[PDB]
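One structure below.
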Amino acid sequence: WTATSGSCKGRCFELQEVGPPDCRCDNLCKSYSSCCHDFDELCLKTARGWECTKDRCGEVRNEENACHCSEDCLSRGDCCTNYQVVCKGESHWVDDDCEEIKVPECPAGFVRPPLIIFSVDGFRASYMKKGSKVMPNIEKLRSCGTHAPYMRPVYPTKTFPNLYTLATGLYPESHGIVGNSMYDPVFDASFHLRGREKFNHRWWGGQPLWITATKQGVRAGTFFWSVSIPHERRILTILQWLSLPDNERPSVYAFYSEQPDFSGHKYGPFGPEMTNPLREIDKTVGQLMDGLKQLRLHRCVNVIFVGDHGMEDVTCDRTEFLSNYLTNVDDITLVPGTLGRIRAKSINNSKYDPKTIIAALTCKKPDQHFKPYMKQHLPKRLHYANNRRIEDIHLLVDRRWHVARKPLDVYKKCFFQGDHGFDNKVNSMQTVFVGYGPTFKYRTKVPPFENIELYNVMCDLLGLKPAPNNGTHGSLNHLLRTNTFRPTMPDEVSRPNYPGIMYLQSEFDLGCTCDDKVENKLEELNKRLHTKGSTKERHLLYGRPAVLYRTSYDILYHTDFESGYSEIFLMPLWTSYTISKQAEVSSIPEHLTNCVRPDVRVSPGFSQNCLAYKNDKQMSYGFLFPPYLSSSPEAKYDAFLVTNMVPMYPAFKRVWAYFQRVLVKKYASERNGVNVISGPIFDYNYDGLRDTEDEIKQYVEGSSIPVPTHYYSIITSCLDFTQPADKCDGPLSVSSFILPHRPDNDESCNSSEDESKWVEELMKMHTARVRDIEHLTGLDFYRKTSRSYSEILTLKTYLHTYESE
Ligand SMILES: *[C@@H]1O[C@H](CO)[C@@H](O[C@@H]2O[C@H](CO)[C@@H](O[C@@H]3O[C@H](CO[C@H]4O[C@H](CO)[C@@H](O)[C@H](O[C@H]5O[C@H](CO)[C@@H](O)[C@H](O)[C@@H]5O[C@H]5O[C@H](CO)[C@@H](O)[C@H](O)[C@@H]5O)[C@@H]4O)[C@@H](O)[C@H](O[C@H]4O[C@H](CO)[C@@H](O)[C@H](O)[C@@H]4O[C@H]4O[C@H](CO)[C@@H](O)[C@H](O)[C@@H]4O)[C@@H]3O)[C@H](O)[C@H]2NC(C)=O)[C@H](O)[C@H]1NC(C)=O
Ligand SMILES: Cc1cccnc1N1CCN(C(=O)c2cn(CC(=O)N(C)C)c3cc(Cl)ccc23)CC1
Ligand SMILES: [Ca+2]
Ligand code: NA
Ligand code: NA
Ligand SMILES: [Zn+2]
């Protein structure tokens, strides 16, 4: 209930929100039906429109006008944004040459440059270039400030998950807004795009920037606008707030545009009707910048122009129907469209089974345009699993397609031509970032980055300490002229042991065999030097990774590779080796086919055993440093040490052997050598974080050998590929993956074919940032390079996407 009998006189767009039953005058009151009776009359004036004309100049102040062209309007802060151009001979901001802003040029009483966030919905990254002729104001921000050629949204590339990610620096799984539509089984409640449940504070996790600001005494504009308030009025309201006395004036502001998303859904991303919405957004940007210029704030304020996601061509005839796959289609609830989420229709149904639902959806039609996944099997780069609101069964839909339950859902709901929501590495889903202002760099292009990184930078821009988030603070320091946050490397927690030869062969009872019984002073000293780390500078190029948790591990050196061997997990945490462009691939000699060798530096009690693998009918083993890449027949024996062995499903060994035998060499040829770090990952509770030993759900049968959920590799080389990986003078180049360790290759529809037809496609899907592997392993890589730490942070957030230009 609202006693809407109070009045808005002198309160229009008030910054504090008044509590019920008293009526509201703030920019959100409409959306709650809580505005005072006179809100429209007083606060939403429209008379005479939004622009000054020649014959309004000097005019007597008429209070009924939307904006003013009277002589006192500058002092009142309520001129039409074009007042000085029309009435005072000034130029539009867009018409002025750009001049570097080396220092903030702020009026007296400004304690910091204010931040204005200009957010646009559905603004696809290619619009920056393709629409550049019809967006001169945006083009000037882009070319004169700091810009990325695109910014990567989070998955799902929907509106609510992305806008709230932008505001919090968190993955949707951590902030809680995991879709525009959600069911929370603990609340037993639904969140919708349409309605009143989406207002309840229990849905919203993390700490959004407006809250961070307020807690630390930085004043925030009310960030959100009821949909019916027109853009011109949003802008004028912002500019009016900018004229408040020092003590009352916010330091951070937001503007939101429902366009171009609204038209893009109707017309597709490049429909001819899309030009006008782009012109209109540019005009709003012009109005803001002209208004800042009139207030002498145009060289004081930092402006972020930022999108939530792009837009793809999608029409009703490209819909897959679950009714064509499932018999029991009435026993399921589907969240439909550009992603699919499936759960039981009734909790009381004990005949519901996810396993049979997944199988019925798996590789069933030759052209199938979606792929089912249990959520823990989704590519780890999506970070889309650790929330009770994310249904166990997920459908990843191909770009340009929809999934629906039954054909009736699509005609008792073609309307639309555009949609978004697909995999966040899809080109069409990429969106925009431009920063302009004293704190941003001048005419600077920065590499593409993820939207999770921006919360830290907005905090930096405002002098705030960010709440804990998923950005990597310092990875975007290269966007900024100053205010940089100077990160330090985390301290190593566990130091390694360096074991020497401590055990005789006969102390081992591992049930292993090796035909290594084939037998010299110069060569003997040589092998000893290798085992003490003589070749280590070759294979460990960036220092050893640091272990950031408490554990017991050994560094083991070899001619061809170095490893950090965990006495707790009984396998390496990491294995590091360098392959030059000139390296040769050899085969495993016939006599060495089943060779496994005890490692005389490591006790029997901290070793794996061959008997466990013999007894476990489901599990085989592989090696982290591959025998195919040994530098010599004698060095090959090192690759068969029990301390280089890891458990692998036969199905997964198909993937791994092809990576090891074919792809590593291919990369070394293409990249002029590669340094490789590989190892296991244990993430049984799918939180994206290293498991402790008590969380491991699966062991090699009858043993304490834990089974990894995933295998990772990090492949580094020189950015300037004219220099070899092992002699690189400058920036580095990386690609990584986190491959799911699965007992089958059901994920890959073409897997009955030769690995050359499917394995690389699987790996590309499971591409990863080095930072993702850090969270999953508790390791810290690139500790000893010649590069600055912020540049290394940028390299660790890099994701190799495998999309065309
Ligand atoms: C991305 O960045 C984010 C932010 O840094 C990372 O997320 C953090 O990870 C931490 C570890 O997983 C986690 O720390 C825990 O804090 C617990 C207290 O949690 C509350 O308080 C915080 C602080 O205000 C708050 O943020 C939390 O908010 C969550 O939950 C609410 C409502 O439920 C949501 O609104 C909100 O969206 C958020 O949900 C997300 O996180 C939770 C986990 O907290 C998930 O379950 C959700 O699905 C969702 O993803 C909370 O309101 C604290 O209780 C924990 O301590 C336990 O474990 C420690 C080990 O140190 C141990 O000492 C304790 O004994 C304790 O165990 C006990 O509880 C167990 C569970 O019942 C029980 O089994 C035991 O027997 C014990 O009794 C823990 O320290 C932190 O909360 C989140 N923060 C956020 C915002 O998500 C994220 O990891 C990063 N991702 C990647 C990939 O890097
Ligand atoms: C980008 C940014 C960075 C840091 C702090 N804040 C930011 N922004 C976020 C977007 N803003 C809005 O006004 C929002 C608009 N919508 C859409 C909405 O309401 N519809 C009905 C479709 C939102 C939906 C959500 Cl989940 C959250 C915010 C908004 C401005 C502030
Ligand atoms: Ca985990
Ligand atoms: Na076996
Ligand atoms: Na298959
Ligand atoms: Zn949309």
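Numbering of chain A is taken from Swiss-Prot, so the residues present carry the numbers 51-463, 468-573, 576-591, 617-886, in order.
Looks like X-ray crystallography, 1.9 Å, at least that's what the header says.
Backbone N, Cα and C define each Cβ position, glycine as well.
When Cβ atoms from all protein chains are considered, those within 10 Å of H359 (Zn(2+) 1 binding site) total 33, not counting its own. The Zn(2+) 1 binding site annotation in Swiss-Prot covers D171, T209, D358, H359.
Per Swiss-Prot, mutagenesis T209 to S is noted as: 15% of wild-type lysophospholipase D activity. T209 (mutagenesis position) falls within a helix when secondary structure is assigned with DSSP.
Over all protein chains present, the Cβ of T209 (mutagenesis position) has 21 other Cβ atoms lying within 10 Å. Experimental mutagenesis at this site is recorded by Swiss-Prot as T209 to A, annotated: Abolishes lysophospholipase D activity.
Marked as active site, nucleophile by Swiss-Prot on the basis of experimental evidence: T209.
The 1-hexadecanoyl-sn-glycero-3-phosphate binding site annotation in Swiss-Prot covers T209, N230, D311, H474, and the record cites similarity to another entry as its basis. In this view, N230 (1-hexadecanoyl-sn-glycero-3-phosphate binding site) is surrounded by 18 other Cβ atoms within 10 Å of its Cβ, with every protein chain counted.
Under its mutagenesis annotations, Swiss-Prot gives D311 to N the following note: Abolishes lysophospholipase D activity. Remark: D311 (mutagenesis position) has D171, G172, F173, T209, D358, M361, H474 as non-local neighbours, by Cβ distance under 8 Å and separation of at least 6 in sequence.
Sequence-distant neighbours of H315 (mutagenesis position) (same chain, 6+ residues apart, CB-CB distance under 8 A): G172, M361, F470, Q471, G472, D473. According to Swiss-Prot, the Zn(2+) 2 binding site annotation covers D311, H315, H474, on the basis of experimental evidence.
Following the DSSP three-state reduction, the secondary structure of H315 (mutagenesis position) is helix. For the mutagenesis result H315 to Q, the note given in Swiss-Prot is 20% of wild-type lysophospholipase D activity.
One mutagenesis experiment catalogued in Swiss-Prot, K430 to A, is accompanied by this note: Impaired secretion. No effect on lysophospholipase activity. For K430 (mutagenesis position), the same-chain residues 6+ apart in sequence whose C-beta sits under 8 angstroms from its C-beta are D764, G769, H791, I819, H847, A849, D853, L857.
Between the binding-site residues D171, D358, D358 has the most other Cβ atoms inside 10 Å of its own Cβ, all protein chains included. A strand conformation is recorded for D171 (Zn(2+) 1 binding site) in the three-state DSSP classification. Rounded to the nearest whole angstrom, the C-alpha distance between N230 (1-hexadecanoyl-sn-glycero-3-phosphate binding site) and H359 (Zn(2+) 1 binding site) is 13. Spanning 4 unmodelled residues, the distance from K463 to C468 taken between Cα atoms equals 11 Å.
All protein chains included, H474 (1-hexadecanoyl-sn-glycero-3-phosphate binding site) registers 30 other Cβ atoms within 10 Å of its own Cβ. Binding-site extent for 1-hexadecanoyl-sn-glycero-3-phosphate: residues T209, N230, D311, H474, maximum pairwise Cα distance 15 Å (rounded to the nearest whole number).
The Cβ centroid of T209, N230, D311, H474 marks the 1-hexadecanoyl-sn-glycero-3-phosphate site; residues of that chain outside this set whose Cβ lies within 8 Å of it are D171, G172, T207, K208, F210, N212, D358, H359, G475, given in sequence order. Listed recorded positions: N230, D358, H359, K430. Those with a CB atom under 6 Å from ligand 6: none.
For the gap of 2 residues left open between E573 and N576, the distance from one Cα atom to the other is 9 Å.
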